[PDB]
Amino acid sequence: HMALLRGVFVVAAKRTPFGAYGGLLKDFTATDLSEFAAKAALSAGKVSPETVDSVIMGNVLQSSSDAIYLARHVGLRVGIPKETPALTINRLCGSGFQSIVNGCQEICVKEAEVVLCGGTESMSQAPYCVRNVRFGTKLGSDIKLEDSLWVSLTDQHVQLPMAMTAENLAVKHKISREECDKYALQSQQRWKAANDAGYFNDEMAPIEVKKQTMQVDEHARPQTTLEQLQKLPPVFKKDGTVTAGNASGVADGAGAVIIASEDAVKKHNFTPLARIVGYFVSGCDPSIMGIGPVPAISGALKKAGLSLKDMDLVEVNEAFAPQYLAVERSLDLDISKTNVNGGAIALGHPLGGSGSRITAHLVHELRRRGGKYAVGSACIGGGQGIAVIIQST
Amino acid sequence: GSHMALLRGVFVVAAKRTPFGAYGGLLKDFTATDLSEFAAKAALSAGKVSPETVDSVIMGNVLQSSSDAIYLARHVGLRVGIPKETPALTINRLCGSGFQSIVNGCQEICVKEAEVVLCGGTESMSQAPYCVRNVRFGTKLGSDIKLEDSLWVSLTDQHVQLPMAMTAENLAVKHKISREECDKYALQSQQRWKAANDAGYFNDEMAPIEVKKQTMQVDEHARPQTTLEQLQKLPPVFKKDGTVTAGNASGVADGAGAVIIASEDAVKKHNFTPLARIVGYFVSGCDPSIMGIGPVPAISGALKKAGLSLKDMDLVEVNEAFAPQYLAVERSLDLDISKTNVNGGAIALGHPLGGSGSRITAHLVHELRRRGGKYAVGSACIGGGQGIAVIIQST
Ligand SMILES: CC(C)(COP(=O)(O)OP(=O)(O)OC[C@H]1O[C@@H](n2cnc3c(N)ncnc32)[C@H](O)[C@@H]1OP(=O)(O)O)[C@@H](O)C(=O)NCCC(=O)NCCS
Ligand SMILES: CC(C)(COP(=O)(O)OP(=O)(O)OC[C@H]1O[C@@H](n2cnc3c(N)ncnc32)[C@H](O)[C@@H]1OP(=O)(O)O)[C@@H](O)C(=O)NCCC(=O)NCCS
C-alpha cells in the first residue's frame, strides 16, 4: 500500500465533444482543442487561471506547425501566468491519464499546488511527411508522402499494426468475431442511452463550429445493428476479429482535469469533485499491448489498498473490441460496471485526449451514481498500460 | 519558507552523451531513437548498471523526426535490454527537455514510484521532415499548399510570432549587447571547445558511434579555426544590423545523452558508484518575447530552494542558444565567466534540441569531478518562454 504523499483533488473536469476524422473539428489544432477544454474546466470549477502553478498536456502525434509549443500556448491562451511552466508529454494512448499522473507527482513533491492536466489529439491534422529529401535524392528512389498517422499505428519494434496486436489477443483469449461485434453494438447502444439521458452534460465543453454549437460526439452511430456489423469485412487479418465497426474510431478531441492539493482547495475555496487515490503505469509485451490495463489496474489497486470489488465504475479504453474483451476476461470485470456509457468504438479515440475524457467522465458519472471509487485505464501502443483510481468527495 | 530538499537522495550513477553531428552530417541517418539508444547503452555500461535494475525510462525529444518517433522512449528501453515491464515516457519541454527528463526521474524516485531511472535527451534535427498539411480531405483550386519545413517553422513561436533568434535580438537591444560582444563570445566558445576536446575533457562523457567504418567521437559542428575577423564578416541572418549571425547562434545538430539516476536505497542495494548527487532543480516560465532569459529565474529559484548562492557554484552552464541570449543571462546574474560554459557550448558543438540538457548535465558531472569542485548548475532557455536549471553536488 502506498498512499499519495499529499491529498490530491479533482476540482474541474471537462472534455470536448469528439469529432470524426475529417469531421466537424478538423480545422482545430490539438492546441485549440486543448484550449477549449482547459477554458471550460477553469470556468466550470471557478478556478482562477492565476492559481495554476503547472500546465501538463498529453499529446501523441505532433499535428500542427505550432505543436512543439502546445502546453505553453494553451497555458498562455487561457490566462495562466507567464511564470507558470508548461510541459507536453507523450505516453501514447495513455497520455491523457499520464498528464494527471505527472501533476499528482508535482503536487506530492510540493513543486505545485494546482495543476492543469490535459490531453488532446487532432488526428484529422496528422500531416503527410516527406523524409530524406533535405540532402539530395537518388534517381529511381521511391519517396513517399508518408501518412504520419497511419505509420504511427504500427509498432516498428515488433512490426505489428495496433489492430494485429488486438488480433493476437483475440487468438490468445479465444475471443470470436461475433463476441467483438456484440461488444461493439453494446458500446454504440450505451453511448446513445447516456447521451440522451444527459450523462455527458456535466463533462461536455461545447465548441462553436462553422455557426453551430457542437456538443454531441460525431463518430457515434446510434443506428448500428448487429446485422450491419456482421457484414463488415476484417480490415487487417483474414477471418480476423477487427473490422471498421468494432475498432475505435480515428478522432479529434481533448479534455482538461484540474487538480489541487488539499491546501489549495482550502485556500481558494475550490469545490472538489473527486480525490485521486492512486495510479500505476506498467510495461507489458508489445505484441499484445492491449493487455496493458491488466497489470496497470492491478498495480494501482494494490498501491491503493483496494480490490476490484471496491470499484463502482471501471473504464478500459475501447481501442479494439477484442482488446477490451481480453482485458475484461483477464480481470473478470463486471460488465454492468465497465464502460457503462460507451467508449471509443462509439465516440472515437483521439490518442492523447481519451484518458482525459475517461477521467472526466468517471468524475461526473461516479458522482451521478453516488458511488465511491472508480478506475480508468488504457492500453498503450508499444506495450504499456496506465490506470488512475478516483474516489468521490 | 523557500528551502526545499529532494524528498529522497538522488544520485547520478552514469552520464554519457554522443558526439554531436552537424545538420546533414555524420549522424544524419540515425533517428533520435537510435542516438538515444547509443547514449543509453553507453551509460549502462559506464555505470555498470544492469538494465534489469531500471524501473523507468524517460526521454526528452522535441520535434518528432522519424516514422517511429511516438514510441521513442519505449523503443530505447527495449533496445538496451531494460525489462518489458519497465514503463517508458517521452517528454517535451523544448530546449529544456534533456534536463526535464532528469527532473521527471527525480520526481518519480521521490514519490517512491521508481528507484532507478534512465533519463535521456535526444534530437535528430537532420531528420526533421517536410510536412504536407490540409490535403487529407480535398483541396481547393488555387490554394497554396506547402512542403512545410517542420524544423524551420518550429523555430518560430507563433504565440508572439517571433523566430527564436528575434527573441535573442530583443535581449541584445534590452541589455545593450553589441554585435562585436556577441562575436567575441562566439570565438571564445570555439576556443574553449577546442582546448577542452584536445585536453581530453570530453573523454569520460563521450559515447562514440560507429559511422559510414569510422568511430565518431568528436563534435562535428565545431570550427576550431574560427577567428574574430571571419565572424565579423558574417551578415546578420534575421535582423538588419542585428547581432545574430550564423557564426554566433547555436548550430542545428543531431545528438543525445543519457543520465542514469538512482535512489540512495538503490545505490546501496546494487552497489552503484555515484558520480554526483542531484541537489535541486527548478523550472520557470518567463516572457516568450525574451524566452532566452529563462535561465535567470530558473537558476535563481533552484539556488533559493537549495539554500545556495551563485558563489557556491564551481561551474555554471547556460546553453548557448544565441550569443546575445547567453550574454543577457550572464549580465543579469553577474555570472563568473571563468566558471561559466568553461569548455564551450552550443555555438561550437551545436544544439540538438532535446539532447543539449543531457550533454550539459553529463559534462557537468564529469568536469566538476575533474576540477575537484563541489557544486554545479546547468540551465537552458526554452522556446515559448521558460527556463530550467538543475544543480548537482560532487560525491
Ligand atoms: C479500422 C480503421 C482503419 C477504419 O477507418 P476508416 O475506414 O476511415 O473507418 P470508416 O468510418 O470510414 O468505416 C469504413 C466502413 O465501415 C462502415 N461502418 C463502420 N462502422 C459502422 C457501423 N457502426 N455500422 C454500420 N457500418 C459501419 C462504414 O460505413 C464504412 O462503410 P462504407 O464506406 O461502405 O460506408 C480505423 O478506424 C482505425 O484504424 N481505427 C483504430 C485506430 C487505432 O489504432 N488507434 C490506436 C488504438 S491503440
Ligand atoms: C543561424 C542558422 C540559420 C544558420 O544555418 P546555416 O546557414 O545552414 O548554418 P551554416 O553552418 O551553413 O553557416 C552559414 C554560413 O556561415 C558560415 N559560418 C558559420 N560559422 C562560421 C564560423 N565559425 N567561421 C566562419 N564562417 C562561419 C558558414 O561557413 C556558412 O558560410 P558558407 O555559406 O560560405 O558555407 C542556424 O544554425 C540556426 O537557425 N541556428 C539556431 C537554431 C535554433 O534556433 N535553435 C534553438 C535555439 S532556441
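Note that the numbers count up from 1, one per residue, in the order the chain is shown.
Heads up, header says this was done by X-ray crystallography, 2.0 Å.
Cβ coordinates come from backbone N, Cα and C, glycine included.
For A:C93 to A (Swiss-Prot position 92), Swiss-Prot lists a mutagenesis experiment annotated as follows: Decreased acyl-CoA hydrolase activity. Annotation note: A:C93 (mutagenesis position) sits in a helical segment as assigned by DSSP. In sequence order, A:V60, A:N317, A:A319, A:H349, A:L351, A:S354, A:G355, A:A378, A:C379, A:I380, A:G381 constitute the residues six or more apart from A:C93 (mutagenesis position) in its chain with CB-CB distances below 8 Å.
For A:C93, the entry in Swiss-Prot reads active site, acyl-thioester intermediate, with the evidence type a curator's inference.
The Cβ of A:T224 (CoA binding site) lies under 8 Å from the Cβ of A:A184, A:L185, A:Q188, A:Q189, A:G245, each of which sits 6+ residues away along the same chain. Among the features that Swiss-Prot reports, CoA binding site is placed at A:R221, A:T224, A:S248.
Summarising the annotation, Swiss-Prot assigns active site, proton donor/acceptor to A:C379. According to its DSSP assignment, A:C379 (active site, proton donor/acceptor) is in a strand. Around A:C379 (active site, proton donor/acceptor), taking its Cβ as the centre, 33 other Cβ atoms fall within 10 Å, counting all chains.
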Inset, instruction - Around the recorded CoA site, report the further residues of that chain (criterion: Cβ within 8 Å of the mean position of the Cβ atoms of A:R221, A:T224, A:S248; site residues excluded), sequence-ordered. - result: A:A184, A:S187, A:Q188, A:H219, A:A220, A:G245, A:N246, A:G249, A:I345, A:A346
Inset, instruction - Compute all pairwise C-alpha distances among A:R221, A:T224, A:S248, the residues listed as binding CoA, and give the largest one in whole angstrom. - result: 14
Legend entry - Protein Cβ atoms within 10 Å of A:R221 (CoA binding site), excluding its own: 16
Inset, instruction - Report, as a single number, how many Cβ atoms besides its own are within 10 Å of the Cβ of A:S248 (CoA binding site). - result: 28
Inset, instruction - Would you mind working out the Cα-to-Cα span from A:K210 to A:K211? 4 residues missing in between, answer in Å, no decimals. - result: 5
